[PDB]
Amino acid sequence: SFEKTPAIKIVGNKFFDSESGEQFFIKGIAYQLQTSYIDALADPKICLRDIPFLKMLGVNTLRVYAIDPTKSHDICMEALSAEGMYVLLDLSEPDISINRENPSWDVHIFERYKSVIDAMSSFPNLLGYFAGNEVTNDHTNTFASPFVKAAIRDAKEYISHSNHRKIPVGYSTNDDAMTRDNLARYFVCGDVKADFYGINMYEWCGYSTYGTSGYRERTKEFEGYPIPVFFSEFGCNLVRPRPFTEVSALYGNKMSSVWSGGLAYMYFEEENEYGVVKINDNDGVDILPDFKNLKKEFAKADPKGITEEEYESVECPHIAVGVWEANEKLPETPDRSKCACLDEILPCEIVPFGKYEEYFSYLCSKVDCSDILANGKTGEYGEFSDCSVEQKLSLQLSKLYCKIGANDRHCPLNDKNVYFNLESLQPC
Ligand SMILES: OC[C@H]1O[C@@H](O[C@@H]2[C@@H](O)[C@H](O[C@@H]3[C@@H](O)[C@H](n4cc(COCc5ccc6ccccc6c5)nn4)O[C@H](CO)[C@H]3O)O[C@H](CO)[C@H]2O)[C@H](O)[C@@H](O)[C@@H]1O
């Protein structure tokens, strides 16, 4: 039974409980242990240990940054539902993410996003998905953002064409002064838009105030933003134990008319001093001084919202060199069929199983690698720029093979990982 968690839906720039019609405010915490990552929601002995404490905290939402899609999550997701708890979930994972230094939106990242969506979308208490987390994070990598927007578009379209509930897809951003206005506007401009927007917000440290923290300014900054907005992280730890007095302001009347709440960072203590509990060496939960403060603050918080009943495409920011360099034109939807046909017909392949940059530098000096390049500044995306890194390398190696012209099945690069594709000879 998921009775205690009706699906949340989005109307205008607010969240609403789809049964009651009452505005939904996130009172949350990040929940992630440090496959490279650990999936606490796929291990009942972990998630069932912590839910009682999460209940004590009084949270109604968790943020999870990575799950393993090959594992079951029904037991943990049901247990969360039985305590009124929802999940915000990143589609990416540290080893499969849009690389902000060398961005791409390709079939390999798309397949990861699809796997998570297919693993998690049957749960009514899945609040939403993030299509990226702080990808662009300063003025030197703004050109990463068109790739995120494409991913937002393709994730929404995949969900739309599936049989699943239409779970919203949004974005989570950082708080860099030079980029934050342009980023906010970019992700709701043009024909593609985030469904919701999270900011990792650390401006309020210790016993600050609404005016002095910068919260007042951020609030008036985001007034009228056409999609729901919230703190996907908060909790500056400059002063400890964290008083979490930012919570009184966030759910106060001035802020609750704008923001849909926030999630504290985070549950587990991991030698970074952001936890509210520490797991001891007997695998038990030790409560830390921050805990009571977060608990009492969430407990006093009583956001007053409006009910669902009582409740011009935005222009994209112009380009300026060194300031904003995200083109409005987005890359195409990654095409697994087109790309999988490269695996079938190319004479020379490379197995994934790095030295990619060396190999690229080498091969792209001998043949024209335009067709695998993707430029988020200029909005120029090559025909095979959506394929995987291996397929792109294989394409260029095969072009060099054909240009040399020996036809002796002898791929013009030495590496254990290079092989001649016998399937290429069999008469996409
Ligand atoms: O797409 C953008 C980039 O994504 C990286 O992966 C991603 C990864 O970095 C990110 O990591 C988050 C990590 O961002 C998040 N987090 C929270 C914090 C606390 O920050 C407090 C803080 C610290 C210093 C500050 C300094 C100034 C101002 C404020 C500050 C705040 N630190 N980490 O904790 C999560 C674990 O608890 C962790 O999963 O999770 C995602 C999803 O799974 C991967 O997509 C990739 O690895 C990069 O290759 C890629 O470029």
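Note that chain A carries Swiss-Prot numbering, so the residues on display, from first to last, are 29-62, 77-353, 363-404, 409-482, 489.
So how was this one determined? The header says X-ray crystallography, 1.9 Å.
Including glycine, each Cβ sits where the backbone N, Cα and C put it.
Under its mutagenesis annotations, Swiss-Prot gives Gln62 to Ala the following note: Slightly reduces catalytic activity. In the three-state DSSP assignment, the secondary structure recorded for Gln62 (mutagenesis position) is coil. Remark: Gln62 (mutagenesis position) has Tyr79, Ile80, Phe310, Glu312 as non-local neighbours, by Cβ distance under 8 Å and separation of at least 6 in sequence.
With a cut-off of 8 Å between CB atoms and residues at least 6 apart in sequence, the same chain places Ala58, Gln60, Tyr79, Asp132, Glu135, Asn175 near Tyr107 (mutagenesis position), listed in sequence order. Quoted from Swiss-Prot, the note attached to the mutagenesis of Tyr107 to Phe or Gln states: Slightly reduces catalytic activity.
Non-local contacts of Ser139 ((1,3-beta-D-glucosyl)n 1 binding site) by the CB criterion (under 8 A, 6+ apart in sequence, same chain) comprise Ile151, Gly174, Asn175, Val177. Feature annotation from Swiss-Prot assigns (1,3-beta-D-glucosyl)n 1 binding site to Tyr107, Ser134, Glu135, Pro136, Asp137, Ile138, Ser139, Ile140, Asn141, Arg142, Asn175, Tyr307; the stated evidence is a curator's inference.
With a 10 A radius on its CB, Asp132 (mutagenesis position) counts 21 other CB atoms from all the protein chains. Among the mutagenesis entries in Swiss-Prot is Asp132 to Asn, noted as: Slightly reduces catalytic activity.
Quoting Swiss-Prot on the mutagenesis of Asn175 to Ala: Abolishes catalytic activity. The 10 Å shell around the Cβ of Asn175 (mutagenesis position) contains 22 further Cβ atoms across the protein chains shown.
According to Swiss-Prot, the mutagenesis experiment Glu176 to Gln carries this note: Abolishes catalytic activity. Cβ neighbour count for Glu176 (mutagenesis position) (all protein chains, 10 Å cutoff from its Cβ): 19. DSSP assigns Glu176 (mutagenesis position) to coil in the three-state reduction, outside any helix or strand.
Taken from Swiss-Prot, the feature active site, proton donor covers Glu176.
The (1,3-beta-D-glucosyl)n 2 binding site feature in Swiss-Prot is assigned to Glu176, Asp217, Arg222. Every protein chain shown contributes to the tally, and the Cβ of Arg222 ((1,3-beta-D-glucosyl)n 2 binding site) ends up with 16 other Cβ atoms within 10 Å.
According to Swiss-Prot, the experimentally introduced change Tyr244 to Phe or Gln is described as follows: Moderately reduces hydrolysis, and causes a 10-fold reduction in transglycosylation activity. Under DSSP, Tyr244 (mutagenesis position) is assigned to coil, being neither helix nor strand in the three-state scheme.
Quoted from Swiss-Prot for the published mutagenesis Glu275 to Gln: Abolishes catalytic activity. Residues within less than 8 Å, Cβ to Cβ, of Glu275 (mutagenesis position) and separated from it by at least 6 positions along the same chain comprise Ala58, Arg105, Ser214, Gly240, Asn242, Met243, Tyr244, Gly304, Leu305, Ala306, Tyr307, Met308.
Sequence annotations record features per position, and here Swiss-Prot assigns active site, nucleophile to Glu275. Under DSSP, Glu275 (mutagenesis position) is assigned to a strand (E or B) in the three-state scheme.
All protein chains considered, the CB of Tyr307 (mutagenesis position) has 24 other CB atoms within 10 Å. The annotation that Swiss-Prot gives for the mutagenesis experiment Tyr307 to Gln reads: Moderately reduces catalytic activity.
Secondary structure at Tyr474 (mutagenesis position), as computed by DSSP, is strand. Less than 8 angstroms from the CB of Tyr474 (mutagenesis position) sit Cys399, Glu400, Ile401, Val402, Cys466, each of them six or more residues away in the same chain. According to Swiss-Prot, the mutagenesis experiment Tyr474 to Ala carries the following note: No effect.
Neighbours of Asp217 ((1,3-beta-D-glucosyl)n 2 binding site) among the recorded positions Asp137, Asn141, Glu176, defined as a Cα within 10 Å of its Cα, are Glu176. With 6 residues unmodelled in between, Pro482 and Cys489 have Cα atoms 11 angstrom apart.
Checking the recorded positions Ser139, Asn141, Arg222, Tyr244, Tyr474 against ligand 1 with a 6 Å cutoff on the Cβ atom leaves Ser139, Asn141, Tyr244, in sequence order.
In sequence order, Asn179, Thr215, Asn216, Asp218, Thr221, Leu225, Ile241, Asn242 are the same-chain residues whose CB sits within 8 A of the CB centroid of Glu176, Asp217, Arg222, the residues recorded for (1,3-beta-D-glucosyl)n 2 being left out. The CA atom of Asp137 ((1,3-beta-D-glucosyl)n 1 binding site) is located 15 Å away from the CA atom of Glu176 (mutagenesis position). For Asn141 ((1,3-beta-D-glucosyl)n 1 binding site), no same-chain residue that is 6 or more apart in sequence has a Cβ closer than 8 Å to its Cβ.
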